[PDB]
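Visitor: Structure in structure tokens, see below.
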Amino acid sequence: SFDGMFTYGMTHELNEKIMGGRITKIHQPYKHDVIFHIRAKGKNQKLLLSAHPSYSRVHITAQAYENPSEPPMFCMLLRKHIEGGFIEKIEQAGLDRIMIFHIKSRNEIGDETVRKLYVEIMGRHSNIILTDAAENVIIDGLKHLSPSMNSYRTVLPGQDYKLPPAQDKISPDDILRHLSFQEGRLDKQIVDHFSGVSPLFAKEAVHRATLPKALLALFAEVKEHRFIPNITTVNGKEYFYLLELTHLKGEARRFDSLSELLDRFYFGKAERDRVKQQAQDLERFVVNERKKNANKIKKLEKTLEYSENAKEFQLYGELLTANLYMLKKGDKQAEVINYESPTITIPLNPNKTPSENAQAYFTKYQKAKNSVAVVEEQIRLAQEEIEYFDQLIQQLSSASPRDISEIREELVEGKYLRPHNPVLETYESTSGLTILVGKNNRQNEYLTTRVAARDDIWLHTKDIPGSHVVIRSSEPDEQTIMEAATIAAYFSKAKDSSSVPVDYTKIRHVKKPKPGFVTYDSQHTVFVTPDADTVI
Amino acid sequence: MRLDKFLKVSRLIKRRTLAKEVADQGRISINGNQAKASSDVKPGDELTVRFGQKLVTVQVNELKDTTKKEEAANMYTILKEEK
Amino acid sequence: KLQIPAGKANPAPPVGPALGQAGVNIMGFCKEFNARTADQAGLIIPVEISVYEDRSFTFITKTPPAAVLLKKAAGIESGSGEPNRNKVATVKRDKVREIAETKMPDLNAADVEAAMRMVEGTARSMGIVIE
RNA sequence: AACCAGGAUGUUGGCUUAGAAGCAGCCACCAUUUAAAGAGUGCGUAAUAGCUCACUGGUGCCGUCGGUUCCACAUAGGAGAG
RNA sequence: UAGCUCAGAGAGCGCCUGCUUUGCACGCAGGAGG
């Protein structure tokens, strides 16, 4: 996302605000991120320098994110050498993802001194390095680089500074003179021709479809500061630029400054990334156990197919009992009429009396019947976990991060994993009511059992997986009855479904029947479908 | 302390096994003499290292058995790079 | 001497072995029991039977078990599995009094109230209670 | 104590059970005719029958190459095969 | 004695999985930290 064109944009809009700025306080709130408070234009405001490998940027920023309890090692040098210092200049350094700050400072006897601070925004190996402007010595860098990496450059304290290698990419018709008619993937050729540009910009440029007017428009529009600060959403992924986006299929939102763009894009990034990681790491775990339980029924069912037909040993026992007056000790078979009038040749034990032969079939029957009941209760337990994990995965797929932060506790309590007033999350409803719901099972159970009496009307999806939701103690108008279904269909056994019915019931039923199975009685259902965010 | 252990804690090499390997290839000299992986090293010693073509000469300033990551760079200083 | 439902006595499981060990033709007898009995099979009938050495099979239908008349009047599927750790149903003494009048030709009590007391003792066996 | 005689009726109490009828288990343990007789003391039965007894009257090291049966008391020599 | 090797409760590291990927084995977050 952050690009040489964006680097030029920052180099100007910072110099509109930071020219002659006194650095009033420096602090390092995060491992690879450093804040300068700067007094300029009579105002006291924050510049963020970041060399985080994914999220690296230079960024004037509203949010007072944190200030550290620690004074960490790089930060202390910037406090020693450029806090109280005066920012003379900001420069684009060949435009490809580097910014230079030239800064004035004084020594411990008041002699005047000049420092260069280099922020390199080169992706996975972005870095921030401080240097003397007369001697070119690195004082220190936020990341060191030991010369055994054998790169063109070494980054060590007291060694001379250097800029990274230029790619032989030309500074910004001449591309049509390099371009080959056998090349698809044209964004590769555009990025290989021009400096200061990266694949999303080059891909949107290609999607303008010759394209010289497109590239000459873009480079002029950038130089002229004609751009729009823009964020976009492309189903799940979200991106930003100082650009209009040519043909990207997504949503869009715009602002007055690059500061607010970089704020509004990165402020949630750390939490969204942390959660999506841990939430998928819970999803992966539940999938393994749900697979293991479904495979445990697939085991037991085909195993039960080798059980005997208990009804036949029962029926033989009865038939021998009834015939028992005729039989003699140690005939090999009994020819017996069934109580329709077939005759079964029942085989006998040759030494047992005919009584003992009757008891022997009743014993085999009792073993068979017992074994089937034992395997059916194994199947019942595995079915409970299958159903519960179907419901759980519905919820986990559709839960907020805050509601995922409830779910794990129930599974640690469920012993599958290892290690207060609120429950519902609530939104507007028809006839101007307020409707409560919860995506977490224990929270839904605590909401449906206690937001309302027994006599009230309360609701769910009619499918076998759902979220439980209600307006509080309601008996609201038929408009509310027709609106509840859209919230139920935003949280049913499938998303975006076409005809999946809703259900509503008197809360004398919907009591408890693993967790969060409810008993159904006193109930109704209506056909329904998924809906837009207007379902709030 | 040994050379291989010194190159590892000073973060001149990532893996101790490679520090051993490079010294056992003879790509290291101490005080101008070629040096084995076991070689003693002290502050005020000169090391020359062949990182591919890049002949780096460094002097040791400190000795440690453990460090924080940034503090490892504090251990030693370069004096010349050649190729 | 047997207990079998009124009508549908002809199936072999209850009567067949007992007649079998006497040497009696089941489908000779059970057509006549299905003739003499016309009440619903939710009523069990005790039947007394004997054979002469000639295999003249002979029989008398007795009044239903008092525990079955109690079940019908109580409106219950089956009796208490643990009476005095449960109860199942309550009945008016008028029905018990009719049961006494019904069971009287099949009893040793001389007076109606002695028969009502017998029948309530049967009720106490099965968790049925009395108004 | 012996001996003679009775030792019953609702009922196969309910439940449970293939069956479970005093006598596999559980729950109850009422009431009648009484001189007296348990909703039964031990045998017996597949369940019943049957014998009985209370009772009554009489008489280096980590990991899937990388990483520093019923029973408290257990024994056909004949369906046959011997 | 954190998955591992060690220091006193916190340094270094590996693996596996995700993320990030215009720049010459250069990171980051999660399995998790006793």
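Determined via electron microscopy, 3.5 Å.
Placed from the backbone N, Cα and C atoms, the Cβ positions cover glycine too.
Swiss-Prot feature annotations, pasted as is:
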type	residues	note
DOMAIN	B:1-62	domain 'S4 RNA-binding'
MUTAGEN	B:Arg2 to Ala	Synthetic growth defect with ssrA deletion, no longer associates with 50S ribosomal subunit
MUTAGEN	B:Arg11 to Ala	No longer associates with 50S subunit. Synthetic growth defect with ssrA deletion; when associated with 68-AA-69
MUTAGEN	B:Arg16 to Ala	Synthetic growth defect with ssrA deletion, loss of interaction with 50S subunit, loss of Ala tailing in vitro
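Tell me what's around each of these sites.
Guide: The DSSP breakdown of the domain 'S4 RNA-binding' (B:1-62) into helical (H, G, I), extended (E, B) and coil residues amounts to 16 helix, 20 strand, 26 coil.
Cβ neighbour count for B:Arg2 (mutagenesis position): 17 (other Cβ atoms within 10 Å of its Cβ, all protein chains included).
Sequence-distant neighbours of B:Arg11 (mutagenesis position): residues of the same chain at least 6 apart with a C-beta under 8 Å from its C-beta are B:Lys69, B:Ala72, B:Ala73.
Same-chain residues at least 6 positions away in sequence with a Cβ under 8 Å from that of B:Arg16 (mutagenesis position) are, in sequence order, B:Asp4, B:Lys5, B:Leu7, B:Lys8.
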Visitor: Under 8 Å, Cβ to Cβ, against chain A: pull out the ones among the mutagenesis positions B:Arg2, B:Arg11, B:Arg16 that qualify, in sequence order.
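Guide: Checking chain A against the mutagenesis positions, the residues within range (Cβ-Cβ under 8 Å) are B:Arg11.
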